[PDB]
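Working notes, beginning with the structure itself.
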Amino acid sequence: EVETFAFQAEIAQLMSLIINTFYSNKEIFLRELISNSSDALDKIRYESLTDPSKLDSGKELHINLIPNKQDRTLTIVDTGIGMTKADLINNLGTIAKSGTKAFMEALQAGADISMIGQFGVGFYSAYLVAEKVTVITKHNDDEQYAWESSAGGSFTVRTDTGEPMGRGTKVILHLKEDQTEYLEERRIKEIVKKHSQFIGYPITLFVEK
Ligand SMILES: Cc1cn(-c2cc3c(c(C4CCCC4)c2)C(=O)NCC3)c2c1C(=O)CC(C)(C)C2
């Protein structure tokens, strides 16, 4: 049921760099993950123009931010295109291999961690604030999967037995003890306004009861 895979050498190096470098501007993780969600939403919206049946799994195109102080988790939910088993294991990793190499060469040449998005590897900025990242995803062409990594050179992929999503992605960030500010309502609002104010989809903050 659970398959373990090694990250491509370049990816493992980037992950180690993101976790061990002293960089206080950690807030950029939220705009990077919102940008991945925005790209997934663009993809399904565009594909639905030629094939409207691609929206049978859900017409709503949105982003939900769900902080949870008790579990110390920040969940980002999108109703985008989602990811297939091949996207999670092979496809996005192949694209990330070339981008990571270019970003690490740029960091050595003077560039800062905030430029991560230009190299298409912005997803990995999640490790600036999270000790573990869980990706629950559902694409129209495949089953629902759970991708997970606490870094250390490996990741796991399994078929998701939990609640069916219809279509899209859930990014669950198991936050580091010193990064609980990203669970506060006013802090999330400030990050969204500063970095993601022009995203072409509704971004809804789920306020804790
Ligand atoms: C590069 C890269 C990009 N993303 C990534 C992450 C997400 C999404 C996307 C979409 C798919 C189509 C357009 C962009 C990509 C998405 O749909 N929603 C938010 C999370 C990943 C990588 C990896 O290397 C590891 C990973 C676990 C496969 C996640």
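By the numbers in Swiss-Prot, the shown part of chain A spans 16-224.
Looking at the header, which is where the method is noted, we find X-ray crystallography, 1.9 Å.
Just so it is clear, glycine is given a Cβ too, placed from its N, Cα and C backbone atoms.
Classification of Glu47 (mutagenesis position) by DSSP places it within a helix. Taking the Cβ of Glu47 (mutagenesis position) as reference, residues of its chain lying under 8 Å away and at least six apart in sequence are, in sequence order, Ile131, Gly132, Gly137, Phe138, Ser140, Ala141. According to Swiss-Prot, the mutagenesis experiment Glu47 to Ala carries this note: Strong ATP-binding. Strong interaction with HSF1, HIF1A, ERBB2, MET, KEAP1 and RHOBTB2. No effect on interaction with TSC1.
Secondary structure from DSSP puts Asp93 (mutagenesis position) in a beta strand. Annotation of the published mutagenesis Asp93 to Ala in Swiss-Prot: Impaired ATP-binding. Strong interaction with HIF1A, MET, KEAP1 and RHOBTB2. Loss of interaction with HSF1 and ERBB2. Los of interaction with TSC1; the original residue is retained in the structure shown.
The number of other Cβ atoms within 10 Å of the Cβ belonging to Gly97 (mutagenesis position), over all protein chains shown, comes to 26. As a published mutagenesis entry, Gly97 to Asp appears in Swiss-Prot alongside the note: Abolishes ATPase activity.
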### Message
Can you give me the same-chain residues 6 or more apart in sequence from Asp93 (mutagenesis position) with a CB-CB distance under 8 Å?
### Response
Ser52, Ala55, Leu56, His77, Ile78, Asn79, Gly183, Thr184
